[PDB]
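**Student:** Dropping the structure in here first, questions after.
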Amino acid sequence: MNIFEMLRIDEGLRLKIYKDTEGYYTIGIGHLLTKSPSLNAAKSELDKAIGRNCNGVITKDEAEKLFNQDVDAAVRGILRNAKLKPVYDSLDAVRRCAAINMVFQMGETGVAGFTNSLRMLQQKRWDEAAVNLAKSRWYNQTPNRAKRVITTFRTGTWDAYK
Ligand SMILES: CC(=O)OCc1ccccc1
Ligand SMILES: [Cl-]
C-alpha cells in the first residue's frame with residue numbers, strides 16, 4: 001500500500017461534479033472545486049484546473065493527474081509548515097501516509113486545532129494520540145474515515161485498509 005492507494009480508497013472516484021460530505025462541489029478523487037454554493041462557479045474552477053471546457057465532466061486520466069497534483073500539494077504544505085514538518089520527519093513511512101491523508105482532507109488550517117495530538121505523535125505515544133484524535137469534530141462527522149486513519153497512526157500498519 002501507498003498514499004495514492006490509501007486516498008483512492010478513502011475518497012473514491014467520480015468523473016462528474018458531486019458534493020462532498022460538507023456539501024461542497026468536488027470532482028475526481030476528492031478534488032475540492034469551491035466552497036461557493038454556485039454550480040457555475042464550480043464549473044469555472046473545473047475548466048481552469050483542467051485547461052479545457054469540461055461542462056462538469058472529466059476523464060479518468062484527468063482525475064488521476066489532478067490527484068497527483070493534490071497529493072504533491074499536501075506533502076509540500078507539510079514540509080513548508082514549521083509546526084508540521086518536525087512531526088512528519090519523526091514518523092515512519094506508514095504513519096507519514098496517515099499524516100498526508102489528514103492534510104489532504106482538512107488542509108493545514110483544519111489541522112491547526114490538533115496541537116496536542118501532534119505533540120503526542122512526536123513523542124510516539126500512540127494510544128494517547130489515538131484517543132486525543134478521536135475527540136474532534138473530524139471523528140464525529142466522518143467516523144469511519146477517521147477510524148481508519150487513527151488506526152494507522154496507532155499501529156503503524158495497513159490493517160485498517162486490508
Ligand atoms: C494532527 C495530526 O495528527 O495530523 C497528522 C500530521 C502529523 C505530522 C504532520 C502533518 C500531519
Ligand atoms: Cl466516514
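Structure determined by X-ray crystallography, 1.5 Å.
Using the three backbone atoms N, Cα and C, a Cβ is placed for every residue, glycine included.
Residues or ranges marked as active site, proton donor/acceptor by Swiss-Prot: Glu11, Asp20. The substrate binding site annotation in Swiss-Prot covers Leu32, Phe104, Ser117, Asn132. Listed in Swiss-Prot is the mutagenesis experiment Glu11 to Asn, annotated as follows: Loss of 84% of enzymatic activity. Under the heading of mutagenesis, Swiss-Prot lists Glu11 to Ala, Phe, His, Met or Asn and annotates it as follows: Complete loss of enzymatic activity. Under its mutagenesis annotations, Swiss-Prot gives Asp20 to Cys the following note: Nearly no effet on specific enzymatic activity. Record note (Swiss-Prot), mutagenesis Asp20 to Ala, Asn, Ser or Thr: Complete loss of enzymatic activity. The unchanged residue is displayed. Annotation of the mutagenesis experiment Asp20 to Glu or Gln in Swiss-Prot: Loss of 99% of enzymatic activity. Record note (Swiss-Prot) on the mutagenesis of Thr26 to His: Facilitates transglycosylation more effectively than hydrolysis; covalently bound substrate. Under its mutagenesis entries, Swiss-Prot includes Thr26 to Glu with the note: Complete loss of activity at neutral pH; covalently bound substrate. Looking at Swiss-Prot, the entry for mutagenesis of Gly30 to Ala says: Almost complete loss of enzymatic activity. Under mutagenesis, Swiss-Prot gives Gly30 to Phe with this note: Almost complete loss of enzymatic activity. The enzyme is destabilized by 1.5 kcal/mol. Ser117 to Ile appears in Swiss-Prot as a published mutagenesis result, with the remark: 500-fold decrease in enzymatic activity. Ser117 to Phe appears in Swiss-Prot as a mutagenesis experiment; the accompanying note says: 10-fold decrease in enzymatic activity. Among the mutagenesis results in Swiss-Prot, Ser117 to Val has the note: 50-fold decrease in enzymatic activity. The residue drawn here is the original one. For the published mutagenesis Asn132 to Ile, Swiss-Prot gives the following note: 5-fold decrease in enzymatic activity. According to Swiss-Prot, the mutagenesis experiment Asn132 to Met or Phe carries this note: 2-fold decrease in enzymatic activity.
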**Student:** Taking the residues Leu32, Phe104, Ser117, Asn132, which the record names as binding substrate, find the longest CA to CA distance and state it in Å to the nearest whole number.
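**Tutor:** For the residues that bind substrate, the greatest Cα distance is 27 Å.
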**Student:** By CA-CA distance, flag whichever of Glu11, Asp20, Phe104, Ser117 among the recorded positions is nearest to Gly30 (mutagenesis position).
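**Tutor:** Comparing Cα positions, the closest of these recorded positions turns out to be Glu11.
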**Student:** Enumerate same-chain residues with a sequence separation of six or more from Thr26 (mutagenesis position) and a Cβ-Cβ distance below 8 A; give 'none' if the list is empty.
**Tutor:** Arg14, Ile17, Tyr18, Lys19, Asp20, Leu32, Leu33
**Student:** Considering Cα atoms only, can you say which of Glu11, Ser117, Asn132 is the nearest neighbour of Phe104 (substrate binding site) among these mutagenesis positions?
**Tutor:** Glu11
**Student:** In the structure shown, which of the mutagenesis positions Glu11, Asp20 has the fewest other Cβ atoms within 10 Å?
**Tutor:** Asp20
**Student:** Would you mind checking how many other C-beta atoms are within 10 angstroms of the C-beta on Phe104 (substrate binding site)?
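**Tutor:** That number is 22.
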**Student:** Non-local Cβ contacts of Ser117 (mutagenesis position) (under 8 Å, 6 or more apart, same chain)?
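**Tutor:** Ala129, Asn132, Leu133 - these are the non-local Cβ neighbours of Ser117 (mutagenesis position), listed in sequence order.
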**Student:** If you count Cβ atoms within 10 Å of each one, which of the recorded positions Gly30, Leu32, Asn132 comes out on top?
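**Tutor:** Per the Cβ count, the most surrounded site is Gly30.
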